[PDB]
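> Take this structure, written in structure tokens, and hold onto it; I'll ask about it next.
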Amino acid sequence: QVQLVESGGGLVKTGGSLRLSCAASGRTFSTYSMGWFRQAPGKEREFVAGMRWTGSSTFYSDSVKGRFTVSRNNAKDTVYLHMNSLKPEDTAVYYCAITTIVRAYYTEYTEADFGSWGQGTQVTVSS
Amino acid sequence: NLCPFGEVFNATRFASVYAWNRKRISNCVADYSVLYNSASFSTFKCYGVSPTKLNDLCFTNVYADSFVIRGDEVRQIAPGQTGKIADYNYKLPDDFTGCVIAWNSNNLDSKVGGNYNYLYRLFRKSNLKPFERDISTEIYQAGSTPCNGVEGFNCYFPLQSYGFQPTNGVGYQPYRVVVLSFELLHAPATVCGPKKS
Amino acid sequence: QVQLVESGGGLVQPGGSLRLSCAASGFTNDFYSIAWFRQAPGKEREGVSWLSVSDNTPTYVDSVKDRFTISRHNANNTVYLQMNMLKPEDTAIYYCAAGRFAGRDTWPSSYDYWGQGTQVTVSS
Ligand SMILES: *[C@@H]1O[C@H](CO)[C@@H](O)[C@H](O)[C@H]1NC(C)=O
Ligand SMILES: [Cl-]
């Protein structure tokens, strides 16, 4: 396990933007692919978006594609979820995590593949 | 002075097939017939040569290539084969001279809940050349539309974990593979079979 | 072009003997190997004996070691499996298979050339 330091929750208006951040010292993000997940009350933790350890590939669930972007800083120690065109349906606790499991089809990732979970941050989209 | 085949055959961990390892062997006596007659190996196939002939030959270098694949891919480690291992991971030349050795490694390389360390390349724009080793990790563009750094329709990550579990059927259990190839240079021929010694 | 002609099967009592034959035609040279695969009721094909022809090296699985002998007669280009002290366990369809290599493999998919099976039944 490694410590992932996650930040950036909050309240935002429908159509607004937020950035979440996930930081880890040294070569963590250049070693293990990362994913963002979210969990609404009494629902399962679902995949949102991620990036390969390479930093040159990102991927998105169908519910957020074209609205959310993932990026990583030049130091390769901080990954961002840029949330745009937020809808009330995006209200949830968001988590970053990493995986040792390589799936050629990112569509097959589930929460069970991930570990070293960041602290959940609440995103609330008011209408 | 016996060739240190132990270092190759008995290594605690093996390479993933996409990132296969090569060990150079020289300055030693190699008993290919003792290897051939060993019950430890379930696959032992020579091309362009036989173990008796190798026992009577000297080479400058022997190369031992080693990696893990699943059982149902062992047949792809031969000249003229197709499939994802032969096409995209580890390719022998049509005119291959050497030996393919394999054994079931379920007791070493599988784990309860899956051993995810071993990978193979699922996709590549062209077939590997013989003895080419491709460790690249760029998105595979399966169609005409560029991926521009995003996986999706016809845009796949090129590597896949096996995830070996002990309960897998034998076609999906891990096999350790060693390929022996032979090199003759204008230099002392210091790797000899026991007869040419 | 390449063809394997199998024969020699039948019904025998437990303790009896049987001589299976694999006749290999369309090979240029001696650089091939033969395998015998048996398929017991409800099991997959399983290798029991191998012969690397150029080297004349036999291999056997442990369960047939001392009872089974594999050999080749040069004149008629035919590989024989002499099966002695047969048990009920040895009941199966026996296939010979060939590959253009010197050696042996447990994987049927590694052999590109196959005879039609011969039935071996061992009971009282
Ligand atoms: C690997 O180790 C075993 C002893 O555990 C030995 O019998 C075998 O010869 C070794 N393999 C080689 C190629 O030295
Ligand atoms: Cl990955």
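Going by Swiss-Prot, the residues shown for chain B are 334-530, listed in order.
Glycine too: its Cβ is placed from the backbone N, Cα and C atoms.
I grabbed these lines from Swiss-Prot:
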DOMAIN    B:334-527  domain 'BetaCoV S1-CTD'
VARIANT   B:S373 to P  In strain: Omicron/BA.1, Omicron/BA.2, Omicron/BA.2.12.1, Omicron/BA.2.75, Omicron/BA.4, Omicron/BA.5, Omicron/BQ.1.1, Omicron/XBB.1.5, Omicron/EG.5.1
MUTAGEN   B:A475 to V  Increased resistance to neutralizing antibodies
VARIANT   B:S477 to N  In strain: 20A.EU2, Iota/B.1.526, Omicron/BA.1, Omicron/BA.2, Omicron/BA.2.12.1, Omicron/BA.2.75, Omicron/BA.4, Omicron/BA.5, Omicron/BQ.1.1, Omicron/XBB.1.5, Omicron/EG.5.1
VARIANT   B:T478 to K  In strain: Delta/B.1.617.2, Omicron/BA.1, Omicron/BA.2, Omicron/BA.2.12.1, Omicron/BA.2.75, Omicron/BA.4, Omicron/BA.5, Omicron/BQ.1.1, Omicron/XBB.1.5, Omicron/EG.5.1
MUTAGEN   B:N501 to T  Reduced host ACE2-binding affinity in vitro
> Sort B:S373 (variant position) into helix, strand or coil using the DSSP assignment.
coil
> Around B:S373 (variant position), how many other C-beta atoms are within 10 angstroms of its C-beta?
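For B:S373 (variant position), the 10 Å Cβ neighbour count is 10.
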> Rank the recorded positions B:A475, B:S477, B:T478, B:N501 by the number of other Cβ atoms within 10 Å of each Cβ and report the first-ranked residue.
B:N501
> How far is it from B:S477 (variant position) to B:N501 (mutagenesis position), counting Cα to Cα, in Å?
37
> Select the closest residue to B:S373 (variant position) from the following recorded positions, measuring between CA atoms: B:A475, B:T478, B:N501.
B:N501
> If I take the alpha carbons of B:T478 (variant position) and B:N501 (mutagenesis position), what is the distance between them in whole Å?
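Rounded to a whole number, the Cα-Cα distance is 37 Å.
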